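Participant: Here's a structure for you.
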Amino acid sequence: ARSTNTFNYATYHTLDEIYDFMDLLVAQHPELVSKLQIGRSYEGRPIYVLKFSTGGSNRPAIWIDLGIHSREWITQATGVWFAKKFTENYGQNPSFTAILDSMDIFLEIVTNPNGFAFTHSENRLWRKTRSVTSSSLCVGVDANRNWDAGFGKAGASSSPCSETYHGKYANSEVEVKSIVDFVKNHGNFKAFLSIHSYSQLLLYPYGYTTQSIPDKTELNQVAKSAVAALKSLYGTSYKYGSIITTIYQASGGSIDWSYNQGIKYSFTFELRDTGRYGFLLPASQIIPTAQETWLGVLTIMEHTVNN
Ligand SMILES: O=C(NO)N[C@@H](Cc1ccccc1)C(=O)O
Ligand SMILES: [Zn+2]
C-alpha cells in the first residue's frame, strides 16, 4: 500500500498499482534505483524502465523485459518481485552484490501497457498491442513478431486479426521501437532477457532461421546450467534449446534481433505452467514461480559478469 514492505506480492495487480510500486521502490532506495521513461504507448501511457545501478558511466548492462504479451500475467508479477529482490539482496548476497558492483540492470515490468490495461478491463486473454490501422476493424500487433529479425517470414501472420500479426513493417509498434532505440543508444548491453509464459522453456536464437548461431555451444551450456539451478528449488522441469528446434519457426522475435545486434547472452524464458492453467496461473504460484526463475536468471547474470 504505502511501503514496498507492505505490498502484497502474492496477488495480481493493475497497471496503476504496479506503476505506484515503482515510485515507492525508488523513493525507498534512491541510491540504487531510478525510474526512466523510454517512450509512450500507442494510447499515450508512459513506458517505464527501472534502472538498478551502483554507479559508473555506461557500465555493461543486462536487459530484462516482461509482459510484452499482456495476458501472460505471471510475467509482470514476477517482474515486481524481481525489483524488490534486487533491493533486498544487494549487499547481502555475495554473488548478486558482485554483479551490481560492476554492471547495471534495466528492468521493464510492463512492456505492453495498453494491452495490460485491456486485459483488466475487457479481454483477459488479449495478447497484442492496441494500435489501430485504417484498412481493418481489428486492433493490435503481436509485439514479439514485430522486431527486425527475419521480419515477415514464416512464423508470423499477415492477417491483422490474427493473434500473431506481425504489423505493417519492422518496429512499427512504438512499444518495440522504444526498446530498440534505448538499447542502440546505450550500446553496452551484454545480456538481453525477455520473459513470457507458458511452457517452461529456456530458449536461445534463432527462431526465424534453422541456421545455428556461432555461440551455440556456449549458450546451450549456459541454458543447461540455468535450468538445473531453477529446478533445484521445487523440482520444476524446463526444456531448453534454440527457438526453432524447441517450439517452431517464429519470425520477428526480440531475442533474434538482440543477438544480431551483438548481444551474445540473449535468452527467452517461458514460465509456468505446461498447460493445466496456461495463462490463468493461480496467484498462489506467483512467489514460487518468481523464486525459482530468479535462480535461473542469476545463473545467466553470473556467466555474463565473468565473460
Ligand atoms: O509467448 C509465448 N508464449 O508461449 N511464446 C513465444 C515464443 C517465442 C519466444 C522467443 C522468440 C519467438 C517466439 C511467442 O512469442 O509466441
Ligand atoms: Zn509471450
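Chain A residue numbers are taken from Swiss-Prot; in order, the displayed residues are 111-417.
Using the three backbone atoms N, Cα and C, a Cβ is placed for every residue, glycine included.
Okay, these came from Swiss-Prot:
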| type | residues | note |
| --- | --- | --- |
| ACT_SITE | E380 | active site, proton donor/acceptor |
| BINDING | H179, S180, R181, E182, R237, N254, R255, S307, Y308, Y358 | substrate binding site |
| BINDING | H179, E182, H306 | Zn(2+) binding site |
| VARIANT | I289 to V | In allelic variant |
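Mind running through what each feature is packed against?
Facilitator: For the recorded site, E380 (active site, proton donor/acceptor), the DSSP three-state label reads strand. A 10 Å cutoff on Cβ-Cβ distances gives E380 (active site, proton donor/acceptor) a total of 20 other Cβ atoms nearby, all chains included.
Spatially close to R181 (substrate binding site) yet at least six residues away along the chain are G225, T229, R234, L235, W236, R237, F389, judged by Cβ distances under 8 angstroms. Look at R181 (substrate binding site): DSSP puts it in coil.
Counting only residues at least six positions away in the same chain, the Cβ atoms of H306, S307, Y308, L381, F389 sit under 8 Å from the Cβ of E182 (Zn(2+) binding site).
Neighbour count (other Cβ atoms within 10 Å of the Cβ, all protein chains): 29 for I289 (variant position).
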Participant: If you measure every Cα to Cα distance among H179, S180, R181, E182, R237, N254, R255, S307, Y308, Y358, the residues said to bind substrate, what is the biggest one in Å?
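Facilitator: The two farthest binding residues have Cα atoms 21 Å apart.
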Participant: Note down the number of other Cβ atoms within 10 Å of the Cβ of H179 (substrate binding site), including every protein chain shown.
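Facilitator: A 10 Å sphere around the Cβ of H179 (substrate binding site) contains 26 other Cβ atoms.
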Participant: Please name the residue among the binding-site residues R237, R255, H306 whose C-beta has the most neighbouring C-beta atoms within 10 angstroms.
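Facilitator: Counting Cβ neighbours within 10 Å, the top one is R255.
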Participant: Given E380 (active site, proton donor/acceptor) and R255 (substrate binding site), what distance in Å do their CA atoms have, once rounded to a whole number?
Facilitator: 16
Participant: Could you round the CA separation between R255 (substrate binding site) and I289 (variant position) to a whole angstrom and send it over?
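Facilitator: Cα-Cα, rounded: 14 Å.
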Participant: Please report the DSSP secondary structure of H306 (Zn(2+) binding site), reduced to three states.
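Facilitator: The residue in question, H306 (Zn(2+) binding site), is strand (DSSP, three-state).
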